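Undergrad: Below is a structure I'd like to ask you about.
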Amino acid sequence: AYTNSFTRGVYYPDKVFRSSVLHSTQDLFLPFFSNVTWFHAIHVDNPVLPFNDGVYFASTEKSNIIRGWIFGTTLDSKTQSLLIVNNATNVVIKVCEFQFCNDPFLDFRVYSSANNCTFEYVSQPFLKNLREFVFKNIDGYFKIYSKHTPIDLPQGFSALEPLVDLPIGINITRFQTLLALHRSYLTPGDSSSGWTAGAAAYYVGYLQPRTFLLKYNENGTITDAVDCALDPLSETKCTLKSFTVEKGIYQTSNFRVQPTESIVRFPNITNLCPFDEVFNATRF
Amino acid sequence: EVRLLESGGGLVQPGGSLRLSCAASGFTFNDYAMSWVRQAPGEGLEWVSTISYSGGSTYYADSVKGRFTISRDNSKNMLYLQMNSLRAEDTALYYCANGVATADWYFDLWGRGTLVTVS
Amino acid sequence: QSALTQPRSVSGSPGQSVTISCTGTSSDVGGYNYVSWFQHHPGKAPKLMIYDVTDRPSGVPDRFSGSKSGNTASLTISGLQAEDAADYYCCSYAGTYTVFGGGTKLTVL
Amino acid sequence: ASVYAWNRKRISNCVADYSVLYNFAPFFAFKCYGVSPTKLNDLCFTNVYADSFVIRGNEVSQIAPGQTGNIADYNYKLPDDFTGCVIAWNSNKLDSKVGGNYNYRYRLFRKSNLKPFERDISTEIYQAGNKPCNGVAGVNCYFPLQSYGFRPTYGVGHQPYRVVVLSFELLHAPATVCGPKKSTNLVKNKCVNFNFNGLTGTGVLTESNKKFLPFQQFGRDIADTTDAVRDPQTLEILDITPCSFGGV
């Protein structure tokens, strides 16, 4: 399915406090008004989605049916894949190149081959309530931002706070989600039949390099943002560095049609040159 | 712990043939060059032969060249010396040695020695 | 032999100093700095006292020192003790072969 | 480690005093880049990466920002922005062997150069000719790795050298690696020289009245002027104001 994503996805990018000031930053953000895929949590277990540059994962659920994720460049043990699983007691993040089954196991708590872990970590758990997450991994670190809010996606603006900064430098290229279920059978391989589970849904969006104008309030919290490259009005606000523009004419930028082709032109004189006959001289 | 043990000495008639062995224990035999050094009664130490850590390189002393053959079994942690055409000047106490604690070209590790008598 | 040329005998009284010389060729002593000195008692394994013209392995006192000039190496033993009496051999690694000196008998009277 | 498959260790959560490597070998080279080494006891770095491998002395020139060659291109590549120091020393006595140490290898063939800090451990045949090598070598098709074969008969240029390249990565958060120093009782309401985890300055320190969120470590007014700081000991927010000055 599809649904446009409103003004969501903004997060504190640099953990430095600023009060009652406007700041423009170029980073990987979620472009405003972009449509996002919508999925339901009944059965098919779940297909893999590429990790282009960063994922904005929102979920409205009330029974902890979704409990983790799995990332890596491949599901086989041929590469140091990653494991991240939340729980009622704590969160468990693991990187052990565990080979996976034909399908991700449906919780019967684990189904994977042997491991050769290089990093392991544990911490407190992540617990009508709209949970939002932003996953980013660019500079050798994998970073998480999050927010839990009471309540479709609301139009209200709210920024995510940096939750965890992990140092793992694995090359992530594909990603999947992890579900759970009560009294469910578990097998290394299964068809699209699945097992019964509660009604639930999760949205997915893809991040892009954009320039954002962020507004900090007197208490250091982000209250509004403008996508500098969305439409001409936003670009004018972003240029004047002011959310309110008065009547007038403004020179915002310049445009230039790009070249559509490249051509090379060389003469026809081939013939090799005598190089290995001067360097290979016997007497200089 | 780390040990070298020579073996295979005995009385043999001149021009005969003998095989010496050196038994390694306590270290990675195949990581180290092995050498045979002997000491003939009344004479000083004499380097006889050196084999590299792999086994693909064998060095011998001229005084025993041709007639002596060095070998090693890195699977069994064993070094060997095949002495053929044994002459009377080959009567000696025979040692195996390596450089486990210093450098490949030194003799810091030694065996106990094997006595070789050529009649 | 082909050994490095050493004095056959040197004698010293306990507490005094003695220097022992080792002359070889341009392919061993005068080629590399891979010169060794050995303390030896017939019937037991030699003990390395000096390897590398002037360097002592672990456990060798600074009373033992080594030197080299040209094709000649030199070992000097200071503070002579009764247990220093032994046979001393220089040694040179030359790449394609190792060569020991002919040995100097040190007697501590 | 071999240079083609070079080892990386992240160092963190500790104090970096370098008086140890000063009681270490006669160094072949200490070429340090973008930082004075004699000041490497007041470091306050966030992350430090320790890449390690062995080469011969003739090849140490390739270990530098913006260098070229078999090592720099197909084995170990450094970025042009390198901020760190390179320490190297002859390890001939331990790593050279009689017939050559053939356990140390390096990549001879690669279709493209590595990106900075990239690692290629592939062992797949190389095509120097125009015949597709189907997992087979021979004429014009080569194995991409080659052993050094360190021998005691080599010159010092061809002798094994152990190399450690320390990359100092900057940041804006807890310098989880800092230098051997000490702390002093905090002073307020006086023009004082302060050193908060590396930030040196002058000014009057005052108790803060602004609500820093638990994940923030610095405070700024307009134009990046450091206005506040959280204590690395009392974890308390402090206001910074430059002490009085003016024209006469």
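Here, residue 1 is simply the first one shown, and the rest follow in order.
Structure method, as recorded: electron microscopy, 3.7 Å.
Just so you know, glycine gets a Cβ as well, placed from its N, Cα and C.
For the natural variant D:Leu21 to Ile (Swiss-Prot position 368), the note given by Swiss-Prot reads: In strain: Omicron/XBB.1.5, Omicron/EG.5.1. Quoted from Swiss-Prot, the note attached to the natural variant D:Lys97 to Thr (Swiss-Prot position 444) states: In strain: Omicron/BQ.1.1. Looking at Swiss-Prot, the entry for natural variant D:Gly99 to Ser (Swiss-Prot position 446) says: In strain: Omicron/BA.1, Omicron/BA.2.75, Omicron/XBB.1.5, Omicron/EG.5.1. The note that Swiss-Prot attaches to the natural variant D:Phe109 to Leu (Swiss-Prot position 456) is: In strain: Omicron/EG.5.1. What Swiss-Prot says about the mutagenesis result for D:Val136 to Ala (Swiss-Prot position 483) is this: Increased resistance to neutralizing antibodies. Listed in Swiss-Prot is the mutagenesis experiment D:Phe143 to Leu (Swiss-Prot position 490), annotated as follows: Increased resistance to neutralizing antibodies and human covalescent sera neutralization. What Swiss-Prot says about the natural variant D:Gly149 to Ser (Swiss-Prot position 496) is this: In strain: Omicron/BA.1. Per Swiss-Prot, mutagenesis D:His172 to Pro (Swiss-Prot position 519) is noted as: Increased resistance to human covalescent sera neutralization. Annotation of the natural variant D:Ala223 to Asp (Swiss-Prot position 570) in Swiss-Prot: In strain: Alpha/B.1.1.7.
Explain the structural surroundings of these features, please.
TA: D:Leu21 (variant position) carries a helical DSSP state (H, G or I). With a cut-off of 8 Å between CB atoms and residues at least 6 apart in sequence, the same chain places D:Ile87 near D:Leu21 (variant position), listed in sequence order.
Counting only same-chain residues at least 6 apart in sequence, those with a Cβ under 8 Å from the Cβ of D:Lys97 (variant position) are D:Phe150, D:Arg151, D:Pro152.
Under the DSSP three-state reduction, D:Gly99 (variant position) is assigned to coil, being neither helix nor strand. Packing around D:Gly99 (variant position) is summarised by its Cβ count: 20 other Cβ atoms lie within 10 angstroms of its Cβ, all protein chains included.
Counting Cβ atoms from all protein chains shown, D:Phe109 (variant position) has 17 others lying within 10 Å of its own Cβ.
Taking the Cβ of D:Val136 (mutagenesis position) as reference, residues of its chain lying under 8 Å away and at least six apart in sequence are, in sequence order, D:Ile125. The secondary structure of D:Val136 (mutagenesis position), as reduced to three states from DSSP, is coil rather than helix or strand.
In this view, D:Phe143 (mutagenesis position) is surrounded by 12 other Cβ atoms within 10 Å of its Cβ, with every protein chain counted.
Sequence-distant contacts of D:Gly149 (variant position), defined by Cβ-Cβ distance under 8 angstroms and a gap of at least six in the same chain, are D:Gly99, D:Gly100, D:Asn101, D:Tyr102.
Taken residue by residue with DSSP, D:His172 (mutagenesis position) is part of neither helix nor strand, so it is coil. The Cβ of D:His172 (mutagenesis position) lies under 8 Å from the Cβ of D:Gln217, D:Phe218, each of these being in the same chain and 6 or more residues away along the sequence.
In this view, D:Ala223 (variant position) is surrounded by 5 other Cβ atoms within 10 Å of its Cβ, with every protein chain counted. Secondary structure at D:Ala223 (variant position), taken from DSSP and collapsed to helix, strand or coil, is helix.
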Undergrad: Cα of D:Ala223 (variant position) to Cα of D:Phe109 (variant position): how many Å, rounded?
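TA: Distance (Cα to Cα, whole Å): 50 Å.
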Undergrad: Could you tell me the C-alpha distance between D:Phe109 (variant position) and D:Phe143 (mutagenesis position) in angstrom, no decimals?
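TA: Distance between the two Cα atoms comes out at 8 Å.
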Undergrad: Select from the recorded positions D:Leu21, D:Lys97, D:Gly99, D:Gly149, D:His172: which have any Cβ-Cβ contact with chain B shorter than 8 Å?
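TA: In terms of proximity to chain B, the recorded positions that count are D:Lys97, D:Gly99, given in sequence order.
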Undergrad: Sub-8 Å Cβ contact with chain A: please pick out which of the recorded positions D:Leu21, D:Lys97, D:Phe143 have it.
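TA: Correct list: none.
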